[PDB]
Amino acid sequence: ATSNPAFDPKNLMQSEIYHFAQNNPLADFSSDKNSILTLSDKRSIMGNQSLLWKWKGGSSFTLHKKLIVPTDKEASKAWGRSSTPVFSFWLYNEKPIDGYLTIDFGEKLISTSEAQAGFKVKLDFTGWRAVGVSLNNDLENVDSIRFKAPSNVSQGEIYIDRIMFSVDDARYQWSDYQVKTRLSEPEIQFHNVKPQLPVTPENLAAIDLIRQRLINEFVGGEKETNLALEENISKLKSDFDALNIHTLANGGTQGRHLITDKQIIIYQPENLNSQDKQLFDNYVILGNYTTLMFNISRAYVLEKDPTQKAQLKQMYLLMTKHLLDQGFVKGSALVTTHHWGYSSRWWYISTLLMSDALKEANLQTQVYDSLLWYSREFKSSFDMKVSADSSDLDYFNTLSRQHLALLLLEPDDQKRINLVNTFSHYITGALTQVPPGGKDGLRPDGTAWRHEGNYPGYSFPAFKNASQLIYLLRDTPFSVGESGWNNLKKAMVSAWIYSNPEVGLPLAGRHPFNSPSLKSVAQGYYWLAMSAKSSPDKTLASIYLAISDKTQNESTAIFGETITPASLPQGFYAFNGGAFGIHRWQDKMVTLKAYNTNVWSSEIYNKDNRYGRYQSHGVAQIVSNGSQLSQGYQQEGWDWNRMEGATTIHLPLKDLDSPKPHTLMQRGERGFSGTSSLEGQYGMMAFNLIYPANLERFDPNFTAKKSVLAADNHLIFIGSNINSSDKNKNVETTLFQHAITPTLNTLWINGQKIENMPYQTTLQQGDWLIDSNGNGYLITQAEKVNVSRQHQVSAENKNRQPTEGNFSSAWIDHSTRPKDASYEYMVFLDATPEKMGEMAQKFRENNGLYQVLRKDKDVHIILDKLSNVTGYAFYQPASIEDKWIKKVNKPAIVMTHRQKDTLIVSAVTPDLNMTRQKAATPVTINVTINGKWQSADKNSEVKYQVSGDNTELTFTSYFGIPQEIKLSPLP
Ligand code: NA
């Protein structure tokens, strides 16, 4: 504390703290009214001493301190976010008091004064509590702060420490059992499903087995993310001693004060005076503390030496006693505990391991009640009523096992069984339902959403823990419903398909060049495989082996059965939940990605993905199995304009940077864009590139139509109707871009090996290249293709700091055609100089590779002569002239393959037919085909009707999921 008023203009943000570790400690204090004020050193919050206040009923002491209390506006201006001046302190009762403390604020207050405003603190409790109120908002209708003991209590005794005037976040003074504020987080009210399971030996055993299975996971290796594991006992003893915790003879502890990472905000640490900051730095951060608690519990469970095991128990129990005495108990807000999980997640888990110890020490009820109370922050999930928001992917990551741990700690058997039964139902619903609109959760095409779109960086950690939850509960009366198992399998098989083993650049969300990897989800495949109704699920088992690099020989001891590791999946898979598709051939995967009204192009934050504008610009990133960095996808020097496959305007980075300083998730201008599939082997992307009417830095007249047809070892790319405001100046389509290294050092051009750096040349129709990753590019329609091996300067995506690197790249320059520019080229995924010569020759023979049957604003039609498949991107409903397709009445992607005796036709719209609020509903598409056909089976849901000379097909497109039918000719 200082001589200046609280909230003083030299530093309004500098807190005034009465911590008594300075001279004239009680100078500003006058006991007066029937009170005696002493300092004690057996107990304290900040420093080593606290104020001991002995009193008789209705008596008072006074803090003499001028306050120039700022308005919420003044406070908020001073800090930079919505704020309020707050008065706070800590108090300790050694026994409960049947009355209220009255704290009053006024001018020259003595006991006879009435004067102004104040508040009430209920004293019916024991141990430390914190009190914190907004001076502007929390008082019942200044240089005097008067603390008045209860009028209706004969006598008593209170300890008080760390009296503080500070500027605080206006959201975070919470009500509790001692003080009422304007803010309240309501307590959990558990849902309960009927009928109830009975307490029986079987049901009780199953509960205890679930607890044991959880213990197993947390002690038996498997590295948890965001757990600072420490197994060396000596280190644990060392950190524990440094806590300086001692039991006090008559109840309570003394030791270092515990504070959460969010609680510290009330002090305004960075603005504390030096005397205060030094005393504040001897606080212990709760997160580190509960991590220590967990690490000790794990060590205790594993400890072979009975003496060492008993030491570990004692350390844990004492940590527990200190924690509760510090005021982390039921009904104690501690002013706030928001983001509670970051400070306590491993406390919940530690109680599983220490369940028996807590019981014998008679601490289980107190710990349960405390954890339950602080969990009220998570009431929307912890209540366990299934709602539109229950499929929250972050919950599965950060809270789901903690929620289960809490339930298992409930003391009553019948209630514990009710809770875990309800939890089983909650998880089954969460993993089964299709959330409406853009709400989190799994989707019917296998995508999995957070931040309102498919997002691997969030889904991957959720798949790991949701699979683990199902495995924890397996083969008991609490097992997750098969519907939830099925939906999660669809999503995890899908993730296997769209990762290699990292997801592509187009799926990297706001972390380009730091994609999530299926390697982090590996154990989830084992857990889900082993929790099948008929375990093991061979598919998921085979995937686990592949991802974890385990052999068939190793499979028997893991799964109880010999299983061949999955080979890399082959063919084409449409995922319109992200307006993408994946083509796979041999060890390569191609991520084809568009965007539209329902799929944001990119997620860009204040400090993430700043240059991500073209992340979804009809990209087609090719990735061979293995590290993408090893393949030359290097952030340093990367030209963010030149994302592989995209048509873009090449811009200076200052212009390419998102025009919003904080968040932009730019959605497209129509519902239609994405992909479709045929026979699980062939695919087509259709991408209608349209920009907003008036978004700064976005050219409103930038347009393109871009389609890709993928089959076997090749892809055919075509583009039409390319335009901009400036006659296609700087308009480019990128064939490829990758870093140059000793292993990636060659480019083939037209049978010639190029290694020089720098190197430039220009190519045209009939020319070919092979990049260092073995992809062949044959230029089939373009006037001007630039090829460059050059030093490039760029900036990294978080803080825009300069980077550099050497790159090989090639792009089509569309500026040769001022209006409705166009391109065609073809990629071969297994290219060699030899095979490319063969392809170029085939091209020169009246184009034996493919034929473009239509290339306009309404339809793109590509016949692939290598695979004998035709793809039809109806950007608009149209009647057409064609051998197979006559008319389609909605924007759609249609595909055909005439095999020996059949015609297979697939259709979809990649338009999900939804909004951010509304559930997707099915789109009915009528596809008229030429000629008379009948159905070459009966297992297929597409409807058909001969009508005159032609056949009417009726497709139902739900969530952009393709359907197909095998047809045979009618005589
Ligand atoms: Na103190």
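For chain A, we keep the numbers from Swiss-Prot: what you see runs 25-165, 192-1021, in order.
If you check the header, you will see the structure was determined by X-ray crystallography, 1.9 Å.
Cβ atoms are placed via backbone N, Cα and C, with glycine included.
Counting every protein chain shown, the number of other Cβ atoms lying within 10 Å of the Cβ of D211 (Na(+) binding site) is 25. Following the DSSP three-state reduction, the secondary structure of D211 (Na(+) binding site) is strand. According to Swiss-Prot, the Na(+) binding site annotation covers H43, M70, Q73, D211.
In Swiss-Prot, a mutagenesis experiment is listed as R500 to A, annotated with the note Still active on both chondroitin 6-sulfate and dermatan sulfate, but with highly reduced catalytic efficiency. Other Cβ atoms within 10 Å of the Cβ of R500 (mutagenesis position), summed over all protein chains shown, number 23.
Per Swiss-Prot, mutagenesis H501 to A, K or R is noted as: Loss of activity on both chondroitin 6-sulfate and dermatan sulfate. Reduced to three states, the DSSP call for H501 (mutagenesis position) is coil. For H501 (mutagenesis position), the same-chain residues 6+ apart in sequence whose C-beta sits under 8 angstroms from its C-beta are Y508, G559, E653, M715.
Residues or ranges marked as active site, proton acceptor by Swiss-Prot: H501.
According to DSSP, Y508 (mutagenesis position) sits within a helical segment. What Swiss-Prot notes for the published mutagenesis of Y508 to F is this: Still active on both chondroitin 6-sulfate and dermatan sulfate, but with greatly reduced catalytic efficiency.
A simple way to gauge crowding: the CB of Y508 (mutagenesis position) has 21 other CB atoms within 10 angstroms, across all the protein chains here. Under mutagenesis, Swiss-Prot gives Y508 to A with this note: Loss of activity on both chondroitin 6-sulfate and dermatan sulfate.
Per Swiss-Prot, the feature active site, proton donor maps to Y508; the stated evidence is sequence analysis.
DSSP gives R560 (mutagenesis position) a coil state; it is part of no helix or strand. For the published mutagenesis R560 to A, Swiss-Prot gives the following note: Loss of activity on both chondroitin 6-sulfate and dermatan sulfate.
One mutagenesis experiment named in Swiss-Prot is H561 to A, and its note says Still active on both chondroitin 6-sulfate and dermatan sulfate, but with reduced catalytic efficiency. In sequence order, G507, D658, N659 make up the list of same-chain residues 6 or more apart from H561 (mutagenesis position) whose Cβ falls under 8 Å from its Cβ.
Here Swiss-Prot notes a mutagenesis experiment, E653 to Q, with the remark: Still active on both chondroitin 6-sulfate and dermatan sulfate, but with reduced catalytic efficiency. According to DSSP, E653 (mutagenesis position) sits in a coil region rather than a helix or strand.
Here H712 (mutagenesis position) comes close to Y655, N656: these same-chain residues lie at least six apart in sequence, with C-beta atoms under 8 angstroms from its C-beta. Recorded in Swiss-Prot as a mutagenesis result, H712 to A carries the remark: Still active on both chondroitin 6-sulfate and dermatan sulfate, but with reduced catalytic efficiency.
Listed mutagenesis positions: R500, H501, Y508, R560, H561, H712. Those with a CB atom under 6 Å from ligand 1: none.
Classification of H712 (mutagenesis position) by DSSP places it in coil, neither helical nor stranded. Those residues of the chain, other than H43, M70, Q73, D211, with a C-beta within 8 angstroms of the mean position of the Na(+) site C-beta atoms are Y42, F44, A45, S68, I69, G71, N72, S74, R212, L329. Ranking the binding-site residues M70, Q73, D211 by the distance of their Cα atoms from the Cα of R560 (mutagenesis position) places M70 first.
Taking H43, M70, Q73, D211 as the binding-site residues under consideration, the smallest Cα distance to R500 (mutagenesis position) is found for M70.
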